Amino acid sequence: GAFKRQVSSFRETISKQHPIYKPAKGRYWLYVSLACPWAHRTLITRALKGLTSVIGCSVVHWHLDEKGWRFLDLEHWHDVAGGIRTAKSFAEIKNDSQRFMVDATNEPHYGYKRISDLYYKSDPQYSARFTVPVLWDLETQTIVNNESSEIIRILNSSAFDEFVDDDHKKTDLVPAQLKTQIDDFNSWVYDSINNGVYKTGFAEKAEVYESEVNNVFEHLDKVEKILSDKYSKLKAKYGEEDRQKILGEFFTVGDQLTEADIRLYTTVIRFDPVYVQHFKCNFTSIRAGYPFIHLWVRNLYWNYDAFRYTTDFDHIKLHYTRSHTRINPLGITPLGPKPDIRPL
Amino acid sequence: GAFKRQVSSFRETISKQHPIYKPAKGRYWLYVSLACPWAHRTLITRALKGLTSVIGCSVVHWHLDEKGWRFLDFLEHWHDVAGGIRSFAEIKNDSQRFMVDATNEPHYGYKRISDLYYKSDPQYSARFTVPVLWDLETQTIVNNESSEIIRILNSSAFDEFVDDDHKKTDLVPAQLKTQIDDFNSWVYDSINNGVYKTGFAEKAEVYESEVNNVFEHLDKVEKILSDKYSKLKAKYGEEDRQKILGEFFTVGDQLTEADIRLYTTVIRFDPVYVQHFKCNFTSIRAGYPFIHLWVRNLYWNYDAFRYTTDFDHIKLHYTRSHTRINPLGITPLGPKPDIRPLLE
């Protein structure tokens, strides 16, 4: 009765040496959902690496029906969130809602209504799931890569350095000095937290649900310990009153913002708004039960534009509650918790 | 898509002057579910008024199927505060653990509470609800309205059969009667039944109206208790926690029926109503400090409350019986713990 995530099929890279996919401005596109934590990784990374004008973005609807992610039928393409803005209750919003630049964008290059149209163009024999994110090549009309862990490495690589400014080129979310630390952390966070919440919420037998939920909270406890130890050291170094200096080095790995933080964030920012109620990951919440994770996630959300302005809590809450009929059969979106993220 | 609770049909009383239903030991029986907050009112009141050996009790299974509450196929059990009732994945909906999932119906061997209803009135055609206050002599339902059963138990009706300490206990003192009734009225509509109008709503517009109403009224209760705590802190000093708590109640300065009626909802709120009925702006433990102190004082410090509160029956009943809310019948393991200790 367990959930098994399928392996992603499109696994190519972009580099000056690549025979097909070489770096250029105006060539590649990023198709995402704002509700998906995997695709969220790519949006955050695109922003932190200064690539919003280099790689355009479009956004599928938050409602996921049986035919897969769908679209509605320049300032937006090159925006951190593809131009989506949260509207100024959920009950009046139906699953077929058509608020252009609120629920979704269009697909601007071909007018496709379905993300499956891109998959079939790339591989007419494709037979797997039509997932987001998709890194798309406009020249060959193919999917370069649809594995979020690899897309973020492509984005952080030197590939696009000619087309970005001096400050962003220098940002390195996977420094060699921390690479074993990042890769370790990522491995167990993936299995027990990023994917752990899905193995918990999609379980169809309680035995699997219980095993997986225990494993989620056991690993949140590990993260919380790492952060608690780091906070102790920073408080000794700077004094607890100098909160600003403390937060400037308050990260999961090392003393700087890395990929490990990005990958954790996309799960943690969804945890209280969705995963507690909807995936039954409910021993406690981040805000009530995990002070150091809670501080860490609020620092990233409130103080980093790449996190705040790619985080759409309406897409998050509506996607899960409205799409997963075997969890929420009537599609009624809970109004709580309030607020979606507490202030810092 | 709104939930309209039926009016209870059996509304008679027991008294010395009554032509039919006079008080006696060994004559009346109380049939309950430990999951039901309405029936829970009657168990608490039965204990507080010292009536456990006067009025026997039997307990239906926590699983509620389409044919209604059911029994499984002893002196100490019948006269116990909870009828003798002593991970969830291993417990199936057809679980048959005698004295754990349910008791038997010991007078007639009925397998269904509907059997008692049809015995009393062969033309009955509403829902077969708990609690039931049953007369063994006429084989009828005296009263199936929890708000009236607790008045019967509190009345002078059974005073000849209890000790003097219990006889003097009065859960509806005259000086507080009107305030008890007025508090009870809005707590009923907005909290006791408010959580059910919220969780059983099948249209989002009704869900949202009712959930906002629940939290608006919990705010009202919290204000009452905060003001009362402030007065007690002045009367006694914050250090005298035992003297403060000895007067820390919803109406006046003593335990009343108003506390009992609020408690059966509040004790279920974090274990069930937050996740399952989507009453989730916040939780009691995180969001309502004065309600949280009040309910922990009742649970831990009054045996009539603690030893009638069965969190397995509570969690299993709701999550395993409400298929249109929880289609796969998977009981969340959290929140942990069911009720927090009263840490000073």
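Since chain A takes its numbers from Swiss-Prot, the residues it shows come out as 11-83, 95-109, 115-370.
Heads up, the Cβ atoms here are built off N, Cα and C, so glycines get one too.
Look at A:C46 (mutagenesis position): DSSP puts it in coil. Neighbour list (A:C46 (mutagenesis position), Cβ cut-off 8 Å, at least 6 residues apart, same chain): A:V158, A:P159, A:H345. Feature annotation from Swiss-Prot assigns active site, nucleophile to A:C46.
The Cβ of A:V158 (glutathione binding site) has 23 neighbouring Cβ atoms from other residues within 10 Å, across all protein chains displayed. Sequence annotations record features per position, and here Swiss-Prot assigns glutathione binding site to A:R15, A:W79, A:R155, A:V158, A:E173, A:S174.
Feature annotation from Swiss-Prot assigns domain 'GST C-terminal' to A:201-353.
One entry in Swiss-Prot concerns the mutagenesis experiment A:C46 to S or Y. Its note says: Completely inactive as thiol transferase. No activity recovered against 1-chloro-2,4-dinitrobenzene (CDNB).
Quoted from Swiss-Prot, the note attached to the mutagenesis of A:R51 to A states: No effect on thiol transferase activity. No effect on thiol transferase activity; when associated with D-173. Around A:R51 (mutagenesis position), taking its Cβ as the centre, 25 other Cβ atoms fall within 10 Å, counting all chains.
Around A:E173 (mutagenesis position), the C-beta neighbours below 8 angstroms that are at least 6 residues distant in the chain are A:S18, A:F20, A:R21. Here the residue is the original one, while Swiss-Prot reports the published mutagenesis A:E173 to A or D with the comment No effect on thiol transferase activity.
Per Swiss-Prot, mutagenesis A:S174 to A is noted as: No effect on thiol transferase activity. The secondary structure of A:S174 (mutagenesis position), as reduced to three states from DSSP, is helical. All chains included, 25 other C-beta atoms sit within 10 angstroms of the C-beta of A:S174 (mutagenesis position).
Among the mutagenesis entries in Swiss-Prot is A:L246 to A, noted as: No effect on thiol transferase activity. Every protein chain shown contributes to the tally, and the Cβ of A:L246 (mutagenesis position) ends up with 25 other Cβ atoms within 10 Å.
A mutagenesis experiment is reported in Swiss-Prot for this position, A:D287 to G, and the note states: Abolishes thiol transferase activity. Within 10 Å of the C-beta of A:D287 (mutagenesis position) there are 25 other C-beta atoms, taking all protein chains into account.
Missing residues between A:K109 and A:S115: 5. Distance between their CA atoms: 11 Å. For A:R15 (glutathione binding site), the same-chain residues that are 6 or more apart in sequence and have a Cβ closer than 8 Å to its Cβ are A:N221, A:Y224. Separation across the 11-residue hole in the deposited chain, A:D83 to A:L95, is 18 Å (Cα atoms). A:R155 (glutathione binding site) sits 15 Å from A:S174 (mutagenesis position), counting Cα to Cα.
Annotation: A:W79 carries the greatest number of neighbouring Cβ atoms among the binding-site residues A:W79, A:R155 [cut-off 10 Å, Cβ to Cβ]. Residues A:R15, A:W79, A:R155, A:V158, A:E173, A:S174 are listed as the glutathione binders, and the farthest two of them sit 17 Å apart at their Cα atoms. Ranking the mutagenesis positions A:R51, A:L246, A:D287 by the distance of their Cα atoms from the Cα of A:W79 (glutathione binding site) places A:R51 first. Taking CA atoms as the reference points, A:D287 (mutagenesis position) and A:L246 (mutagenesis position) are 14 Å apart.
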